Amino acid sequence: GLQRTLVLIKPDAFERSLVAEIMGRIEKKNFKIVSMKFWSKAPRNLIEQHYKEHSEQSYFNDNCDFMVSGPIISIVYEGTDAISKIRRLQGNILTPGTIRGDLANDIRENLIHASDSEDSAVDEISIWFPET
Amino acid sequence: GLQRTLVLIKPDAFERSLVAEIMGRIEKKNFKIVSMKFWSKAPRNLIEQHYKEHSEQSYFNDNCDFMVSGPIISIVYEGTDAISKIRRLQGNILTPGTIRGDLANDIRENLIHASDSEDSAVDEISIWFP
Amino acid sequence: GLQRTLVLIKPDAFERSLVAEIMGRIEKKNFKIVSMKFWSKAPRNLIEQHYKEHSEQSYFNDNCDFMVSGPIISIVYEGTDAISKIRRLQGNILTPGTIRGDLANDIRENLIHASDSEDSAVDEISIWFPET
Amino acid sequence: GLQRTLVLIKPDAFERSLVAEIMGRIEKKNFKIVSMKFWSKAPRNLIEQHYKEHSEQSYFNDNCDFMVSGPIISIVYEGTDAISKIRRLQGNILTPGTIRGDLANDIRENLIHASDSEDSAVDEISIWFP
Amino acid sequence: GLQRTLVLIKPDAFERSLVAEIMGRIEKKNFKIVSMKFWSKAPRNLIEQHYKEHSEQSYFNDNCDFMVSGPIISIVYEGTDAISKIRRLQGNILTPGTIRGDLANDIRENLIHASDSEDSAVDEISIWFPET
Amino acid sequence: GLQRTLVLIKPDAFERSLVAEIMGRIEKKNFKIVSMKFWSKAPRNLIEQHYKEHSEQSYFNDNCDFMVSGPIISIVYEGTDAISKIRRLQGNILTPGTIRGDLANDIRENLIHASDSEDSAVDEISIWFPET
Ligand SMILES: Nc1ccn([C@@H]2O[C@H](COP(=O)(O)OP(=O)(O)O)[C@@H](O)[C@H]2O)c(=O)n1
Ligand SMILES: Nc1ccn([C@@H]2O[C@H](COP(=O)(O)OP(=O)(O)O)[C@@H](O)[C@H]2O)c(=O)n1
Ligand SMILES: Nc1ccn([C@@H]2O[C@H](COP(=O)(O)OP(=O)(O)O)[C@@H](O)[C@H]2O)c(=O)n1
Ligand SMILES: Nc1ccn([C@@H]2O[C@H](COP(=O)(O)OP(=O)(O)O)[C@@H](O)[C@H]2O)c(=O)n1
Ligand SMILES: Nc1ccn([C@@H]2O[C@H](COP(=O)(O)OP(=O)(O)O)[C@@H](O)[C@H]2O)c(=O)n1
Ligand SMILES: Nc1ccn([C@@H]2O[C@H](COP(=O)(O)OP(=O)(O)O)[C@@H](O)[C@H]2O)c(=O)n1
Ligand SMILES: [Mg+2]
Ligand SMILES: [Mg+2]
Ligand SMILES: [Mg+2]
Ligand SMILES: [Mg+2]
Ligand SMILES: [Mg+2]
Ligand SMILES: [Mg+2]
């Protein structure tokens, strides 16, 4: 059951030099890069589209400002059950063994985004890779 | 608390160049090698025995087919509470932090086997190390 | 949510050459060293104070002997939610992903101490770094 | 001392699951990504250009054949003395401590390319990033 | 140009827990295990055969005593130019980047043996794997 | 051939979160910590003494400023041929395999100091650990 899912490497990973570390954890779990873009600075409307379901929250504006404060990488990964597996790999800051659990300690600056559903996956892929 | 357990390193570990990575995780938790064998290709007889409790399942023969498709290493490890601790180290493909959690993504090609009981262990050690 | 916590690196870490491995796991999660002392052999008095709540237990004296059988490092660490996070990082010998989860397999020789509460942390800092 | 250089991650890196390992070694020495592109299959045109200085050699077409046999990543890196330092990081299959030294074992499938001069760099960056 | 070569993991690697580390360095360089034996204690005449060209040196007896002080693993590795490549990977205690250069600091207890010639390779393989 | 040497961990290691990485490389080569001090900011006097042979150079004052711009750790290390081995481990920003070779790219900010001779080592130990 192959799926594809959208990942973003966030500006705190560039600042802290953790880009290969995060990418390597997904690589070691046998997921493949199908497409990839580097953005020295992502255009703000792409970020706002990406986070559109969050538009009414108190943190919305501040988080977009963080996301435009440095480089980001967008990646489409392919593999069995990709969506849910990469989501678990991302985890959270309370859970040792995961990316966030081992390397992050903040509510905003948490290194990585992964799609959490099939629909969000489909939509997020179309935002960052509209040539399809 | 001393105990011995049986581990198999599966053909996908050789294919993917992950043999030392798996062994190193067990080494780091302070478990010691008691015996070990390299098999370039295992006799199907031994595999069928090792998985006898599984002989009536849809997946039985496909899994046997895979277990003979390349090399395997069989190892006896020893340490305090070795059976349960090494089994936890093995984990599953759903749980990060474990061997299968960090490295494997399939129902069949999952890198490693560890005995799950005192009875499994005695019986599996005897299969691979008469 | 900035806090301070007390960590001890135990003699077994020195014996098994795991000192930097342990310190690196805390470092990578973004906690900072605030003060540090190396003890080639800790004064028994300090260990007895440190484990006072355990004085009535049957393992008290044996543990004390172990803590005195090689070097220890005492560290004060700072960061958001430090007491609770460094405790999760410490873990237990059952669950992989943690320091103890990955590296230890003993009830006594388990590599690391971390404070487990706001009260225990203030006291433990005063034992090891009385300069106040 | 600021400088920019052109790196290719070759198809064998994808085959062997070594892409993050290579990138991480460059990251650790404090070099920064300036631009980067993923190619699922590179146009042979670009490869032939990239290796134009090599067009009269026995190995030329076999090497081109390999460079199109799977994905590649092209990256521009920047830092103090980037050309020489990243080239040293790349090393060769004979010298341990370098990327090729630790990880590669072949004359052709050697994981990575790095520009070797200021002139190579200007020209290679222009090929992959017009 | 495929060759095969003989490697021994020495008792100091078991004592120091460096067996996977050493094996992993050879694995990462794309060499394959063709055969392998574990010896909880190698018989002394095998060691003495293996080191027969060393029989007249002052260290001969002492080194054999070291080699019988703990477990050893014998491995036949296959790959292009295996003999000379694995020899370089082994290196020496003065050379950072190699097994001995990163992990050893002794004239006797230096973690790893590798064959240094085609003839020695052929002979050493026949000592530890005489079923051929 | 047992010796002692002086190592300083520089402010850039703290800045870039490389403290345990550096200490781990020395640890894995089997050298032992004999004494250790953490300095959140080192007294300028100590740094001036430490780099006295360099007082006439054009980089003296800038270097001093850098050494005082964040924390440092001072370590005494013991082991066979320690002065010369820890120096090789330190390396230079050109050759991979070493701490500087792998992790640094600056003439000034280069992560680590190690003593380079028997005389420099005795002096440097007296500056940082005068207790004698
Ligand atoms: N208070 C908050 C909550 C979330 N956020 C950011 O918004 C992202 C999306 O919020 P979320 O609760 O869906 O988190 P995840 O789904 O990414 O775990 C987070 O990952 C944070 O980067 C923030 O900046 N401030
Ligand atoms: N659908 C399945 C289920 C199990 N198996 C194999 O059979 C082994 C034993 O099945 P199991 O559910 O007890 O798995 P574990 O105990 O090994 O997690 C697994 O490790 C798989 O390699 C399979 O090939 N196909
Ligand atoms: N049976 C026991 C239990 C604990 N201990 C030691 O006493 C320490 C404190 O006990 P504890 O149960 O509070 O353990 P942690 O909070 O450190 O997990 C442990 O870390 C052990 O090192 C022991 O020597 N024997
Ligand atoms: N016999 C050869 C020699 C070189 N080559 C390829 O051509 C590239 C350039 O040749 P080169 O000798 O300048 O190698 P490097 O500068 O990349 O070390 C090499 O990286 C190889 O991938 C080959 O395929 N077959
Ligand atoms: N003085 C010495 C010299 C060598 N030896 C041992 O004998 C082995 C063979 O000696 P050698 O000089 O051929 O060393 P390598 O070829 O293994 O580098 C060494 O690797 C040491 O383990 C020793 O125990 N005492
Ligand atoms: N041009 C320079 C040279 C050295 N230095 C600093 O002065 C220290 C001592 O100089 P050095 O040439 O003895 O270098 P090492 O012996 O530490 O390699 C270096 O490690 C640099 O941190 C500097 O700031 N600017
Ligand atoms: Mg969400
Ligand atoms: Mg089962
Ligand atoms: Mg407790
Ligand atoms: Mg060239
Ligand atoms: Mg020799
Ligand atoms: Mg100097």
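Numbering starts at 1 and runs along the chain as it is shown here.
Header says: X-ray crystallography, 2.4 Å.
Any Cβ shown, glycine's included, is placed from N, Cα and C.
Using a 10 Å radius centred on the Cβ of D:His113 (active site, pros-phosphohistidine intermediate) and all shown protein chains, the other Cβ atoms total 20. The active site, pros-phosphohistidine intermediate feature in Swiss-Prot is assigned to D:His113.
Here Swiss-Prot flags D:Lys10, D:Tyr59, D:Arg87, D:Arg100, D:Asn110 as ATP binding site. D:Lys10 (ATP binding site) counts 24 other C-beta atoms within 10 Å of its own C-beta, drawing on all protein chains shown.
Here the residue is the original one, while Swiss-Prot reports the published mutagenesis D:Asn63 to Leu (Swiss-Prot position 62) with the comment Increased affinity for NTP and decreased affinity for dNTP. In the structure as shown, the Cβ atom of D:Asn63 (mutagenesis position) sits within 10 Å of 16 other Cβ atoms.
Around D:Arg108 (mutagenesis position), taking its Cβ as the centre, 13 other Cβ atoms fall within 10 Å, counting all chains. According to DSSP, D:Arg108 (mutagenesis position) is assigned to coil rather than to any helix or strand. Quoting Swiss-Prot on the mutagenesis of D:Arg108 to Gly (Swiss-Prot position 107): Complete loss of affinity for pyrimidine bases.
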Return the count of C-beta atoms lying within 10 angstroms of the C-beta of D:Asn110 (ATP binding site), excluding that atom itself. 19
Check: min Cα-Cα distance from D:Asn63 (mutagenesis position) over recorded positions D:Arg87, D:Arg100, D:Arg108, D:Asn110, D:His113 goes to D:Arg108
Near D:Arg108 (mutagenesis position) in space, meaning Cα within 10 angstroms, which of the binding-site residues do we find among D:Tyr59, D:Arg87, D:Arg100? D:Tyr59
Just how many other Cβ atoms lie inside 10 Å of the Cβ on D:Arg100 (ATP binding site)? 21
Listing the recorded positions D:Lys10, D:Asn63, D:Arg100, which lie under 8 Å (Cβ to Cβ) from chain F? none
DSSP state at D:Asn63 (mutagenesis position), helix/strand/coil: helix
Neighbour count first, Cβ atoms within 10 Å, every protein chain included; then name which of D:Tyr59, D:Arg87 tops the list of binding-site residues. D:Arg87
Can you list which of the binding-site residues D:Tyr59, D:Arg87, D:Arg100 have their Cβ under 6 Å from some atom of ligand 12? none
